[PDB]
Amino acid sequence: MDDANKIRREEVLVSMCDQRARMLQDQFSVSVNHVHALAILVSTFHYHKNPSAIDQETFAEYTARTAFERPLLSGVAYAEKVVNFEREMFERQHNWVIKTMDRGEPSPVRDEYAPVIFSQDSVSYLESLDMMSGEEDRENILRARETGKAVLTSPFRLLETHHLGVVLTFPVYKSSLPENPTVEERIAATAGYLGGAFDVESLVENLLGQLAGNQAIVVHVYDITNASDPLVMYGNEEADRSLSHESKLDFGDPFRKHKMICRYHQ
Amino acid sequence: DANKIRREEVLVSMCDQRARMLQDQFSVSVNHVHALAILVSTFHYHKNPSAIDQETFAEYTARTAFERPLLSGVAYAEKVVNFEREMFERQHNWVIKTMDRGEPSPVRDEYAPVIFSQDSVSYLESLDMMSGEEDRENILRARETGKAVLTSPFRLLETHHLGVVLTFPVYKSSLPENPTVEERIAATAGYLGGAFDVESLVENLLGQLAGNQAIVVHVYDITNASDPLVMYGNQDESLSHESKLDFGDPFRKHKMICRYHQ
Ligand SMILES: CC(C)=CCNc1ncnc2[nH]cnc12
Ligand SMILES: CC(C)=CCNc1ncnc2[nH]cnc12
């Protein structure tokens, strides 16, 4: 009841919320950094090395053993850029046809595709799917290759699990990429895309649910890239309407903006 | 009186933040070194034939140097028992050398010659890492425990910078589940090591920070409470603050101490 006890109640909410936001941001940063390393791994060991040291079995083993390096990711995979002129060749060599993600059916003719050729076993269902056949993934692929940096999607429901999450995509370039490249040069030099699924729904719940005081607090995360159209990234709910705190979150993609809001159940 | 209280609060805040930064950067480096140990296992031992070589290791480690902020370099030393030495040297077209003089190694029961190296530590190639006592002890404890280990602070090769070495064991696929120490030794393939150059890279980390001229910072290895060893700072023997550090090796203990000059 007391006004003095209310000041401390807010102080505790601020502290709890700020700590959770720091944990989320730090663990995502750690995961992005290890995805960057995987992109370098594919470049060095698959493309640069003659012959390639990476087959599906090798990729699966390495990513399984390093899963702890990528705490907020449910799986990683590598999609190769295939232009239509090359598609029949690519399919004959791999002995499978490029499929659409919505039904796993053979892809119709498209100018280019991004079929998954290597996958962590946790996302084995991605193998042979054209990652340009989902709009969130397609937009991510384009912005990754044009900018040279890790990029994030808006929140959407992921394949197979239908869990609400975001996808992280990094470009992989050919050795022909010029120094100080233009966007056009980046596109021309694109080899493929290293993608990771941030399963926010399952993995952020797991992270938050183990923390002391979790039952006292309601935590929501929003994508606020468009101020007038906030999108739920994490969270549902009967909460305390009188008091809230907003904690800062920076997931590292300047194209996107996010925030965390905590309230008491009370 | 009020100003003395504020002075204490600033000291605690300054010291705690530096400790956090140092612990976090150490942690990130340790984790990325662990990934490299896994990479050598997967590519050099699990694949047959081996699908990693010096060229590839040098490229990958150069390109990922940013992932390992406090490390001057990383290298992989392979376990070689004496009966295998002749075959090993013929395969590599070099002789196993001592760390102190680069002379051909006398006969030893076993050796840990560096076979892969980041170019920043290229001078380690062919050196027997068991011919230096800090590295030797680290190698033994790494392989017997199955986990990352740290040395005491000591002066590193070439640069003479005061630092600590981080060593991870790499095992053969014959390693049993829930292995004994004896099983770990038998299954050892080699050792992935990284040099934490404290004298240079921690100075770079902490030295640039605002407020640095107002305080004295030390990091101590306090594994032996009665014989603390300087890891960072000067050799000097009221108002101090101790901030916690955990560098991840249960065998070792560390602390940061900060004081005002006046
Ligand atoms: C480029 C690449 C391999 C992206 C990874 N994308 C995805 N990874 C895993 N699940 C998903 N569901 C929808 N998109 C998903
Ligand atoms: C096992 C392994 C390769 C250890 C790395 N050890 C070291 N690495 C870099 N420089 C050093 N100077 C002395 N020991 C050093």
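Here Swiss-Prot sets the residue numbers for chain B, with the shown residues being 151-387, 392-416 in order.
Backbone N, Cα and C atoms are what each Cβ position is placed from, and that goes for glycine too.
If you check Swiss-Prot, you get these features:
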BINDING   B:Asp285, B:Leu307  N(6)-dimethylallyladenine binding site
BINDING   B:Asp285, B:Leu307, B:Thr317  dihydrozeatin binding site
BINDING   B:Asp285, B:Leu307, B:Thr317  trans-zeatin binding site
BINDING   B:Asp285, B:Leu307  kinetin binding site
MUTAGEN   B:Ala225 to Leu  Loss of activity
MUTAGEN   B:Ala227 to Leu  Loss of activity
MUTAGEN   B:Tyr273 to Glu  Loss of activity
MUTAGEN   B:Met279 to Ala  No effect on activity
MUTAGEN   B:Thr317 to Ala  No effect on activity
Rounded Cα separation (Å) that holds between B:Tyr273 (mutagenesis position) and B:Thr317 (mutagenesis position): 18
Distance between B:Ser392 and B:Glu387, Cα atoms (Å), gap of 4 unmodelled residues: 12
Recorded dihydrozeatin site residues B:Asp285, B:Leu307, B:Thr317, farthest C-alpha pair in Å: 16
Between B:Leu307 (N(6)-dimethylallyladenine binding site) and B:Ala225 (mutagenesis position): CA-CA distance (Å): 13
Additional residues surrounding dihydrozeatin, by Cβ distance to the B:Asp285, B:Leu307, B:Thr317 centre under 8 Å: B:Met249, B:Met279, B:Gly282, B:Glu284, B:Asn288, B:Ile289, B:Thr301, B:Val315, B:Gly343, B:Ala345
Neighbouring C-beta atoms (10 Å sphere around the C-beta of B:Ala225 (mutagenesis position)): 25
Residues near B:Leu307 (N(6)-dimethylallyladenine binding site) in space but at least six apart in sequence (CB under 8 A): B:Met249, B:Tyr273, B:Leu274, B:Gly282
Where B:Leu307 (N(6)-dimethylallyladenine binding site) sits in the secondary structure, as DSSP reduces it to three classes: coil
Pairwise Cα distance for B:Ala227 (mutagenesis position)/B:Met279 (mutagenesis position) [Å, integer]: 7
Neighbourhood of B:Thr317 (mutagenesis position) by C-beta distance under 8 A, where only residues 6 or more apart in the same chain count: B:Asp285, B:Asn288, B:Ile289, B:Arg291, B:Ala292, B:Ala298, B:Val299, B:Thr301, B:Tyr341, B:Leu342, B:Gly343, B:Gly344
Neighbourhood of B:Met279 (mutagenesis position), C-beta criterion under 8 angstroms, separation at least six: B:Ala227, B:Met249, B:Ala262, B:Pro263, B:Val264, B:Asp285, B:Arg286, B:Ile289, B:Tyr341, B:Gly343
Least surrounded among the recorded positions, given as B:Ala227, B:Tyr273, B:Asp285, when other CB atoms within 10 Å are counted: B:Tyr273
